Each structure stands twice: as C-alpha cells, then as structure tokens.
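Colleague: The structure's right below; bear with me while I get my questions together.
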Amino acid sequence: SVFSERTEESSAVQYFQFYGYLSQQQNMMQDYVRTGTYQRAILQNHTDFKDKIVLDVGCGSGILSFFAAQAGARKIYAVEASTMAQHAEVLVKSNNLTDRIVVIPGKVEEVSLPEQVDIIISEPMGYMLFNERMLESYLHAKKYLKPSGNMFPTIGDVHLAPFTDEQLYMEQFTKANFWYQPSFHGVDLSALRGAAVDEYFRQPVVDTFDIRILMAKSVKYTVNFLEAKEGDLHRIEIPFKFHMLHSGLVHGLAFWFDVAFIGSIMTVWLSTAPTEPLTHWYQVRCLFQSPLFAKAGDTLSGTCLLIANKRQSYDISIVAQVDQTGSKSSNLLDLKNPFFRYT
Amino acid sequence: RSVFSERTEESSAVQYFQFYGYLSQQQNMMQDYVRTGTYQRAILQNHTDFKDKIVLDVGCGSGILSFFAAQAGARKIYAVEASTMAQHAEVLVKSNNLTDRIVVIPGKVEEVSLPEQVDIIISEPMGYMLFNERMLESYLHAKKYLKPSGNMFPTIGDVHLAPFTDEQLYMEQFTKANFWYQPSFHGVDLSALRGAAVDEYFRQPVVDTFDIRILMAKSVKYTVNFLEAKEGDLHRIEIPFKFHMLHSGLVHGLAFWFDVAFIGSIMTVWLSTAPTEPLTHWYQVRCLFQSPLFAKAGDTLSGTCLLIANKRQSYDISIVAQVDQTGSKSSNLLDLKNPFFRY
Amino acid sequence: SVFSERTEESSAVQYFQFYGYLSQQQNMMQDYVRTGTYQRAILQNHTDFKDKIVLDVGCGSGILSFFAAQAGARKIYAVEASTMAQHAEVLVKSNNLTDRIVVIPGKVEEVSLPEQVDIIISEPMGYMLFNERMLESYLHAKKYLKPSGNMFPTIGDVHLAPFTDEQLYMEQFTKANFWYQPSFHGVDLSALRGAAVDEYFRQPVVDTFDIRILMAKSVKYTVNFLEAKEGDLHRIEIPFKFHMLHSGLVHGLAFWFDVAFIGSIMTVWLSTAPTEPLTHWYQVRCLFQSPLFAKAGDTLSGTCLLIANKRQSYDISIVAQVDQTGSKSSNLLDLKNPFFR
Amino acid sequence: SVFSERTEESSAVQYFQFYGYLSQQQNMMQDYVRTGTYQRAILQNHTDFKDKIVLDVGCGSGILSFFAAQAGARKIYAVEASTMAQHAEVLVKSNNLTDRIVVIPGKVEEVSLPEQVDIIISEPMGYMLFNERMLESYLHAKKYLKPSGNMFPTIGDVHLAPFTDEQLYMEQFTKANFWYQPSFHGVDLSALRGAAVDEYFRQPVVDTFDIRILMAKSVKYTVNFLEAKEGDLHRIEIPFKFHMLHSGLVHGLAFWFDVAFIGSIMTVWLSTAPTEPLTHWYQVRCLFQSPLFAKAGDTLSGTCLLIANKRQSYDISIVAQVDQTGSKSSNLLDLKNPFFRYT
Ligand SMILES: NC(=[NH2+])NCC[C@H]1O[C@@H](n2cnc3c(N)ncnc32)[C@H](O)[C@@H]1O
Ligand SMILES: NC(=[NH2+])NCC[C@H]1O[C@@H](n2cnc3c(N)ncnc32)[C@H](O)[C@@H]1O
Ligand SMILES: NC(=[NH2+])NCC[C@H]1O[C@@H](n2cnc3c(N)ncnc32)[C@H](O)[C@@H]1O
Ligand SMILES: NC(=[NH2+])NCC[C@H]1O[C@@H](n2cnc3c(N)ncnc32)[C@H](O)[C@@H]1O
C-alpha cells in the first residue's frame, strides 16, 4: 500500500503502539485550544455537516466523529489504525450512536469505504505541521471525497521567522563540551566533541519563547488541502527573504503553523503562534551552526527544504545568507528526534 | 537464526539500538559518577584479575569499561557493540593510543565471531528493575567465549523488594484516570473506558526515588549468580516473598531496587541502587496495587513476583500479594517497557 | 392539619425531640452573629414593635420574644411545638414579663390565637436556608397577620457560585474507593462502587472555605416572605448563568444565604456569606460526581431544583453545563444527610 | 410481632434508615478489630461450619456470611431488615455464592425460615453491649437453632469499674453555667440552669480514657447466649462490690464489653476494653450526680439496673455507696441519647 511503501515497518509499529495508549489520547483531548477550536469550527458551520456524509481520518478515540454527530451528520466513517479503534467502538456504543458512526479499524490507505463522502475531517498536524507525515494520509483520503467535498481543516500555513537567542545557542556547546576533557577517569574524550556538537545542532528544539526574540515579520508557506496531492509533501521547498526589523545575531529560524476551517457560515482559525495561548505543539526552533550578523534594513535570504523520510518525518535543510555581506550559514536537522526543552 | 533475533521483534531492536547510538545518552550514563566510579574501582582494585588477561566487554558503548581494563593491564580487550556508537569507540581507541589492546568488534554479541576465548567478561547490562532491556541474557550468552576458569564482572545481582505506603502516589495515578469517568466531555460520555484507563495507568511502573521510611517491612532478596545462570533462566523469573510487617497501615505496592557485586580476587566491590544509597540513574522502581491492602504490625504479606520475558526486550510483570491473616489479596499486571518517570 | 399532611410522623417525632434539648438552644443562642443581629434588627426598628401585637413562630427558649418586649410590644404570642415551650414559660415568669409574653404550646399550623398580629418574627432558616421546611410554617402563620403587616425577616436571598477544590473532591472519592476492593478480607466489594459514589456525593458538604475558590460572581435567588405563599416552597426552580472569571475545574456549587429585616427605621442584614464572619449555618457545597472544565469568559448555565419531601427537607437536583462546549454535569443531593466537615 | 410489640415505630424507622447507608457499613467493616476477630473465630473453628447450616442475624452487607462460606458452610440464611439487604444480594451474586448464601429481607422476628440451623452468627453488640436491644433479636433467633447448635458469639461480658475524672465532672457545670447569667442580651437565664445540669447528667459519655483513671478491678456480668432467653435482657440487674485499689473521688462508672466465640477448636475473644486497641464501640461512662470519696481498701457497693424501653435502648439506674462511710449517690441516664465526647 501507499503507507507501507513510504514507511519503515519498524517506525510504524512504534508509531501506532504509541497512539494506542489512552494517556496519549487524554493528552491531546485535554489541549483545550485543540479540542475547543475543532468543536467550534464544526458546530458553527453546522450547514457543512447537517445530514452529510463525513470521513474522520485518524479518529483516535473518535472525539471528532462525535462533534460531527452533534452537528447533525447522517453518516460518519471513523478510520483509525491503532488499537485505540477498539475503544472508539466502545464509546460509539455507549453514546447510542452505532447508527450514525461506523468505526473502521485500519490504515486509511488500506481500508475500504462503502461510499463517497461529502467532507473529510481530521487532526493530522504534528510538530512543525509536517512531522509524522500524517498530512499525506489526510490528502490520500481525498480518493473518497466527492467533487463537492470540503476539507476540515481546509488550509495550513507554516510560519518561519529569524530569531536571536544567545543562551539557547550557547547551551549547545555547554552540553557538548562534556567530551572536551583529556582525562575523564583517565580517558581523553576530546576526539568526539565535534560529533557531539553536530548531534545537538541536528535536533529541532521544541518549546516556547518570548515574541521579542523575533527579528523580522514571518514568511508564510501555505498548503491548500483541497488542491494538494500527497506527492507535493515529499519535497517542501520554502524560500524566504526576511527584511530585518532589529539588528543583532540570528541564531536560527523559529517555526509555527496555523490551520483554517473554511466553512459555509464562517472560517475558524487554529493558531500555534507564539502570540497565542500555548498548545501541545509549542513552537519549533532550528539553530544555525554559526550565527549571522544582520542589521535593521538588511535582508536575510535563503531556503528551507524539507525532505520526507521513511521514518514518518523529514530531514530539514536550511541555508541562509545576509545579502548585504555574503555571510552564510546552514544546518541539517532530523525532525524525528527533537529536543523537548520546555519546562 | 541468531539467538538475539529469535527473542526480539525487529521493530524493538531497531529503536533500541538507534536510542543507544546517541552520544547524549552515553553522556547521561557516563556522568553517573556512582556507576562509572564504582565500575572503575571494581576493575582497578582487582587489577590482578585483568593483568595480561583477555577481556570481553559486552555492549561497550563508547568503550569506557574497555579503557578501565586497559588501565588494569589487560593484554587484549574485545569490545562488542551493535549500535553506531561502535564507530565512536574506535575513534577514542585511536586517539587514546590503545589500538594495540582494544579491538572494537561491531555487531551483536550473539552474532559476532571472536578470535579466541577470554579470561573475563565485563559489562553494564542492568536496566530498570535490573531486568529491563533483557541485556542480562546477552551478558550470559557471551559465556560461550569464557574459559572454564574465567570470571564475570559483575559476578552476581541481587533484586530487593519491599512493601511501601504512599497515598499521594496512589491518588496521583487514580486522579489521571478519573478523566475517563467524565459523563460529558464536550458532550461525549467517556465513562465506558474508565476501567480500561485505570488498568493502563496502574500498569506503569513508577521510576523515581523516595524516603526509606515508607517501607513497611524488611526487604526480601533474590540473587542471580551470573557465573552459574543460563540464558534460559531469565525467560521466566519467579520471586516468592513473605514480608513480616513492621508497621500498620495501607500497603500501596512493592518497591524494587538492585545491587550487583564484582567478586574479584583482591576484594568484592558492591554497586547499589538502594534508597539508602546515593541516587543513581536507575533510581528505584515501585509497582502500584490497583487496590491497597491493609495489614497490622505483626501480620505477614506473602505472594509472588513473576516476570515473563517478551519479544520487546522487556518483561510482563504480574504481582499477587496477600495478607495471610485476612486473605485480602491484590493482583496486578505491569508493563515494564513503558514506565512512568516521576522524578 | 397542614403540618401533618406534609410530614412523616417519624420525622416530626425526632425533629421536636431534637429541639427539646436545652443544649441545642444554647448552641443557637451562643451564635453571637445570629443572636446579636436579630436583637439589632428588632431594637433599631423599635417603632415596628412599640405597642404592637406580635407572633413569634417557633420561639424555642423565647429569646426573640424578649427582644420584642424590650422594643415595647404590647403582647407577644410565642408559639413552640417542642417541650421547650415550658422552659420558655419559666423564663417569662422569672423575667417578670407574664403581662407581655404569652407562650402558646403547639404547632403554628394547629394553635388558635385570640387576635390578629401586626408583625411576625421567627428564625426559620436552616442549612442551605430551606432545610427543616420551617419557612413554610413561617409563611403559614401569615393567616394571623393583619393586612399591611410586616415580616421579620422580610426577604431571603440564596446565593450560588461555582468553586474549585480538588482536595474536597478526591477526599469524597477516597471514602468511596473502599467499595472498589476486589478482596476485602477475601470478598469482592467492587459491585457496589457505583452505589457508594452516589451515596457519598449526595451529601452536601457543610463547612467554610476561602472565597478565592469561587470561580465566578454569585447568582441571587430572592424569596419575599411578605408576598410568598407557603406552597411556593414545595418546588423551587433556581436558574443560573455564571460568567466564569478564572479558568479551571468546577467541582460544584457553593450555597449561602442572607436575610433582611426591612423595618421602618432601618434595614438590617444577616448574612452567612464566606466573606462574612462564620455562623452556625456555615456554607453549603454540592459536589459534582465529575468536575467540569471551563476557561475564563465561558458561561456556565443550568438550574438548581429543590423538591420538598415529607422528611422536612429537600431533594436537590443540580444540572450545569458549559455552554460553549456542551460539557454537562447532573447531580442529586439529599439535604437531609449532610457531611459536617 | 415480637419486634413491633417492644419497639416504637418512630424509633424503628430512623434505626433502619441509619443502617441502610453504605457509609455506615464501611464504618463497621473498617474496624479491623471487629472484622478481623470475627473472621479469625470463624475460620480457626472451621469444623463448626464445614457442611453446616448457618443463620446470620442482621448480616448488613453480608460480610459474616462470606466468612461462614470461606469456612465451608453448606447453606447460609442471611437476614437483614434494612434496605442494605438489596446490596447484600448484589455481593452474593457478584461473588458467585448464590448456591450457598440466600438473603432474606426482613426482621428476624417476622421472616419465615424453612429449617433449623446448626449455628447462628451475628454482630448485635452496641454501646455498653446492650444498646439498640439487638441482643434480643439474636436470642430470639434461637427458635431456629438445633438443640445441639452453637452461637457465635457464645457469651458476652459487660465490665463495670469506678473511675475518677475531675475534668469530666466539672465540664458539665461549665456548660450548664451558660444559663447562670442575669442579662443574656437583656434576659435572665438563671432559672433554667438546674434543668440544663440535669439534662447533661442523663447523658452517658461515649469516648475513651486512660486506664489510670480506673480505681478498682472491674466487676463482670455475663450473658451466656446458649442459655439466655430474650426475656432475660428486659431487666438487667448488675450488683457490684468494688475493692478500691486507689484512694480518691469516684465520679462514676465505666463500661466496656467482651464477647467470646467458644468453638470446637478454640475460643477467640473480642475485647473493647480500655487496655485494648480502640474500636468503634469506644467505652461508656455514666457520672454520679455527686462524687463519692473512697479510700484504698474500702468497698463501693450497689447495683446498676438496666431497664429496656420501647426506643431500642435502656434507662440506666445506678446506685452506689461507700460501705465504710455510708456515703451514697446515684443517677438515672438515658442511653438512647449519649454524648459523643471523643476527639
Ligand atoms: N495529529 C497527530 N499529530 N497525531 C494523531 C494521529 C492519530 O491518527 C492515527 N493515524 C495516523 N496515521 C493514520 C493512518 N494512515 N490511518 C489511520 N489512522 C492513522 C494515529 O493512530 C493516531 O490516533
Ligand atoms: N546498560 C544498559 N542498561 N544499557 C546499555 C546497552 C548498551 O549495550 C549495547 N547492547 C545491548 N544489547 C547488545 C547486544 N546483544 N550485543 C551488543 N551490544 C549490545 C547497546 O547498544 C548499548 O550500547
Ligand atoms: N431555625 C431553625 N433551623 N430551627 C428553629 C426551629 C424551632 O422552631 C420550632 N418549630 C419548628 N417547626 C415548628 C412548627 N411548625 N410549629 C411550632 N414550632 C416549630 C422548633 O421546635 C425549634 O424550637
Ligand atoms: N451491631 C450493631 N450494634 N448493630 C448492627 C445492626 C444491624 O443489624 C440489623 N438488624 C437489627 N435488628 C434486626 C432485626 N430484628 N432483624 C434483622 N436485622 C436486624 C440492622 O439492619 C443492621 O444491619
């Protein structure tokens, strides 16, 4: 299948084992920004669901399938590949909805639906939006969407902006310099110091930050879920030209995302920006190997290239340059293994 | 057809060795001065056991233990490591000018081919509750390369268990599961999964430290002699116990820690993770009862701790506890692979 | 009679036995807030008693009748159905007020009075105000009240407000976990865990608390004793709509009450709010079996429904929901069986 | 019936409402002394239950019937008059003992049991042993007992001892002196002080105390449950002659009780003595209206006369004299309404 073609068995076993735990469902369900906003998007656009046929890609416990029911849906197909599907079935029965919700265990790339649907709902966003590569399953599910169909969420905006954080940058060499000692119990470790540094800079940093560290208006890369195909996400090239508002050293790029539910009654937004209440997605920062000096008025131009990998994530390639000086930096990051720095 | 692959799901093995390929994880283990300092003491203080001898280091990681044997005069050390950390070991061997003595042999100890039998095997195979990761079986499997006159460092391993009281910990876990009693979470009835939630939450071993005064009886000890034991002995580990209660109150579970002894020719050096000893990165492990048991001072608490090795490099743990006077009984299952790090 | 029709004899026996004890009269009288405020309301409004006919419903030891005598009342009929009525007569004689205070033994729904009165006085408030159902006896007595007569107290305000208090929550959940044991002395009790949680959470929690646990401004439900008819208190439906001020878990609703003595000279208030000095009424809190979550700005809507029962108390029904999310909590309470904490 | 002829209906309604609460069953079941001893006496005398027919009088939740089944009883009739019987039926079904335990809802004086039983078990002791007058229901059930049957408990002993507690005696007047003031908000209350004093003295005090306040070895009155008839408890005249071990003022009499399970294998004792762990029965003390001075070696003689009343309790008539001096005091207490003083 398409899923197994793009995924190492080892990665998938652990991925779906992780999501079979109720404590993880509870974690996602207890994010009120997430759960609240989805419920509002669906209920405030009841006309997009009333008496319609719905598909819920990766329903977990089925919470989004119940909001669709509250909105007046006629039939909801809830697809879930982990063992959480067993618990979703229990909740459909205990809530007297077996007539309107059908739980289909399995991967959305492999199950079969009995009819086409009017709208697909899902929550496929990972870290930096794209982590987990579940947006490809969301788009893959469009093979069941009528030409009339809508997508909830409808679009996705990735935002990237240069930041300054001297203490975050310095923390990397503080940790790596453990290896730069010539007699750790009589053993000279210094030969591995460069490797340790490299390892730390290859981790995206997951936490939040004061918006004042940002040095320029963000650049926006949009994914239109109504028009995009799975292949469009195998290689995501994000060019950027930042016009610096403050002078200082740029230590990397900060990432966040928004999604919009574009309904017939209104559009509802779900934002993980550092200016909005915190969510379980936090924000993501990718450091440059060497900081770049820029002054207010200069331009910072380059590209952020995301290359999907068979571990359900992306290899990140960032190259940036101050146009007025030619000073250049880059970095390679493995989004699968981020550093969770939040306290 | 290797012994390792026959007892290990591929998915678990891949992630296991990816996890230990990280230098940041080597740092965490090496920076535990109790671990690294005691291992060096046991080796250097028993240098006669290593002078001009052949050594095998099972799971050398970065190679620290192999360096200790080189300091003690070992004639030749074979350092086996299956993760990509093996290549980092080689770098340290070259930069420390020990290429004539330390031979890194990459691969699994169940699959490599050593050129000769060895006088002594050294390893640090202890996980949480001693037995997690199932590396003791690889340690014992390596005895096929050990001369009949040889030794094991560590030589024996003691598992200690004792009953404890801690209502806050018990209520802390039951609090998390009350989420799934909700009759109307955003209008959805979750109560049907309250049973499934409590089972999942009370399947998690609690890894952290605690005050020794929560222990309500003298610990029971279960000893594994690594010189005598056979690989197959660790597929099923049955630990009966009978505690003489020193205090009255509620028994909320059993606490677990372990000691290992390096029984050398010059002296025996002990490495302990007991709560009366300085904290290590192993901490201590506590298994909770879903329903606490009451006992008075003078009563006896008896039962069995049974560990069944699973294909995911861990153990499924069943604990049955009974106060003999009243017949009050508590049966509990725990997934040692997925613990709650509470510290 | 009206009283016997709405009261199991079994309840009435114990009820009036309880109030026949001097020790229980000492308890109420030593509440200086209660006793001092009643005296202040009566004496400050002495013109509403000067040379007037008075009726004191459920006088107990007769303390309120003496206050009316101090204010110049010409004649005070003091009705008391327990044996305490004879103790009141002793005090009337020892204080040399036989010319002004006339103890009438019996239930106010069954005694005859020589004449009509100008003002009724009484202390009929119980826990959560309505417990004991004496407000109906207080209102029933209005058959003896002249037109345009006054009522002391004149009105009663009930205040509701959501609160957060996880300790009280898992405290009542702890007691209930005893019935989850699958082997108590070898016996599986778990089949009764549902009945245990229900029973334990039907008990109102009577105690005081810090005002900072309240999550919204209180909602007020007023009872006008001058206008209300006793039948109005058989089924009390109190709608509420709170505007949440803080985000967090709502573990239930807190109840207190104030009464106002609206006299000719002055309006005197007697409050049992948590912002005010504690009284023997304390405050009341009704726990949800499952807490509700709400963010600051959300609205919590529902109704508190009180159905009076034949045991001189009420069956309480509280249904509350977070309007934005549909999170709903339905809970029942037996006001007759409180938990003094 | 016999129950209704000796009980006022108002008293009966509140009595069985009280015991319909699970919270009250837990209160008695959580007394380890009560529940642990009953279990011990039944199991350690298993020969008195194996393949026998049993009657549990006032089973409550049925805990004692389960103990009887643990001992191997063939058939157990469990009689309970309150609505707790329906809960007992649930536990019988949930413990898979519907073939051994049959719950009979109703009063033991009124229900119809088909056959004679081999042994009757019950926990009918109240404050001072006799409060609640349930011992008469226990003896009344002997109409179903074979002539060779047994009773668990077999016998009951009530112990009387003189005590000194100046603080307790004075506490009465401090409370009653609230009324001895000429202007309480302008009201002379002093006319009711005598009535307040009398009221406090008619109340037995339920709480514990330090054994050191006892001034003589206790006097013991025994009820042999195999021999007694329920009519023997309508009027219980207990003559006492105490030999004073200490000199001082005697303020009243203290009461506790023991019961013994005289089985075929052994005799097990359940004590509520002040020298033993505290139970939910505490102890009881009745004050003299005037204290009596007695020297060590003197004798304090008199009678404690308990007269049953229609409120499932007793009126207590105590009369005491110092033989050597001729000083007398007495009191007449209402056991149905005690003063709970324990803190
Ligand atoms: N939104 C996230 N970042 N994570 C939630 C993913 C949820 O969708 C489920 N899921 C992920 N991929 C798939 C798929 N291809 N088919 C079905 N369910 C899936 C997964 O088991 C979990 O319940
Ligand atoms: N001491 C621990 N609890 N864990 C450390 C395990 C270390 O041994 C390595 N290791 C584990 N099992 C094996 C094996 N069968 N063969 C070789 N190396 C192994 C692993 O890669 C890591 O470096
Ligand atoms: N305020 C309270 N919570 N209780 C006060 C009740 C007092 O009034 C008396 N009382 C209660 N109901 C009645 C009644 N219907 N008629 C007369 N006295 C009554 C009761 O005996 C006690 O003295
Ligand atoms: N041991 C005590 N002091 N009290 C226990 C009283 C228990 O016996 C029950 N009980 C009391 N009298 C009777 C009776 N005549 N018939 C049946 N059950 C009774 C009562 O319902 C409660 O469960």
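Chain B uses Swiss-Prot numbers throughout; the residues present, in order, are 135-477.
Yeah, the Cβs are placed from backbone N, Cα and C, and that goes for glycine too.
So Swiss-Prot has the following annotated:
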type	residues	note
DOMAIN	B:147-454	domain 'SAM-dependent MTase PRMT-type'
MUTAGEN	B:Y154 to A, F or R	Loss of S-adenosyl-L-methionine binding. Loss of protein methyltransferase activity
BINDING	B:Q160, B:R169, B:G193, B:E215, B:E244, B:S272	S-adenosyl-L-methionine binding site
MUTAGEN	B:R169 to A	Loss of protein methyltransferase activity
MUTAGEN	B:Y173 to A	Reduces protein methyltransferase activity
MUTAGEN	B:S217 to C or T	Loss of S-adenosyl-L-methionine binding. Loss of protein methyltransferase activity
MUTAGEN	B:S217 to A	Loss of S-adenosyl-L-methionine binding. Loss of protein methyltransferase activity. Localized in the nucleus
MUTAGEN	B:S217 to E	Loss of S-adenosyl-L-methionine binding. Loss of protein methyltransferase activity. Localized in the cytosol
MUTAGEN	B:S229 to E	Abolishes dimerization
MUTAGEN	B:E267 to Q	Abolishes histone methyltransferase activity and reduces coactivator activity
Colleague: Please compare the recorded positions B:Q160, B:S217, B:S229, B:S272 by how many other CB atoms fall within 10 Å of each one's CB, and tell me which has the fewest.
Modeller: B:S229
Colleague: Output the one of B:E215, B:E244, B:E267 that, of all these recorded positions, has the highest number of other Cβ atoms within 10 Å of its Cβ.
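Modeller: When each Cβ's neighbours within 10 Å are tallied, B:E215 tops the list.
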Colleague: For B:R169 (mutagenesis position), what residues in its own chain, 6 or more apart in sequence, show a Cβ-Cβ distance under 8 Å?
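Modeller: Looking at Cβ-Cβ distances below 8 Å from B:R169 (mutagenesis position), excluding near sequence neighbours, one finds B:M163, B:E258, B:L405, B:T414, B:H415.
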Colleague: Among B:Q160, B:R169, B:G193, B:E215, B:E244, B:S272, the annotated S-adenosyl-L-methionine contacts, find the widest CA pair distance and round it to a whole Å.
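Modeller: Taking every pair of listed residues, the largest Cα separation comes to 25 Å.
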Colleague: Of the recorded positions B:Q160, B:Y173, B:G193, B:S229, which one has its Cα closest to the Cα of B:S217 (mutagenesis position)?
Modeller: B:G193
Colleague: Out of B:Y154, B:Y173, B:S229, B:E267, point to the one nearest B:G193 (S-adenosyl-L-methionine binding site) in space (Cα versus Cα); all of them are mutagenesis positions in the record.
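Modeller: That would be B:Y154, the closest of B:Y154, B:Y173, B:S229, B:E267 to B:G193 (S-adenosyl-L-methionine binding site).
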Colleague: Would you kindly give the Cα-Cα distance separating B:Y154 (mutagenesis position) and B:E267 (mutagenesis position), rounded to the nearest Å?
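Modeller: Between the Cα atoms of B:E267 (mutagenesis position) and B:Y154 (mutagenesis position), the distance comes to 12 Å.
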Colleague: Work out how many Å separate B:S272 (S-adenosyl-L-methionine binding site) and B:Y173 (mutagenesis position) at their Cα atoms, rounded off.
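Modeller: Answer for this pair: 19 Å between alpha carbons.
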Colleague: Specify the nearest of the mutagenesis positions B:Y154, B:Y173, B:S229 to B:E215 (S-adenosyl-L-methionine binding site), where nearness means the distance between Cα atoms.
Modeller: B:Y154
Colleague: If you measure C-alpha to C-alpha, which of B:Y154, B:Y173, B:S229 (mutagenesis positions) come within 10 angstroms of B:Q160 (S-adenosyl-L-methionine binding site)?
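Modeller: Taking B:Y154, B:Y173, B:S229 one by one, the ones whose Cα falls within 10 Å of B:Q160 (S-adenosyl-L-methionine binding site) are B:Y154.
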Colleague: Quick test of understanding: given the recorded positions B:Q160, B:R169, B:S217, B:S229, B:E267, name the ones whose C-beta is under 8 angstroms from chain A.
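Modeller: Sorted by position along the sequence, the hits are B:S229.
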Colleague: Can you tell me the CA-to-CA distance separating B:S229 (mutagenesis position) and B:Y173 (mutagenesis position), as a whole number of Å?
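Modeller: B:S229 (mutagenesis position) and B:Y173 (mutagenesis position) have their Cα atoms 22 Å apart.
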Colleague: Out of the recorded positions I have (B:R169, B:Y173, B:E215, B:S217, B:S229, B:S272), which ones have their Cβ sitting under 6 Å from ligand 2?
Modeller: B:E215, B:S217, B:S272
Colleague: Return only the integer: C-alpha distance in Å from B:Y173 (mutagenesis position) to B:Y154 (mutagenesis position).
Modeller: 20
Colleague: Within 10 Å of the Cβ of B:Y154 (mutagenesis position), how many other Cβ atoms can you find? Include all protein chains, please.
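Modeller: Result for B:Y154 (mutagenesis position): 18 neighbouring Cβ atoms inside 10 Å.
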Colleague: Specify the secondary structure state of B:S229 (mutagenesis position) as given by DSSP, simplified to three classes.
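Modeller: SS state of B:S229 (mutagenesis position) = helix.
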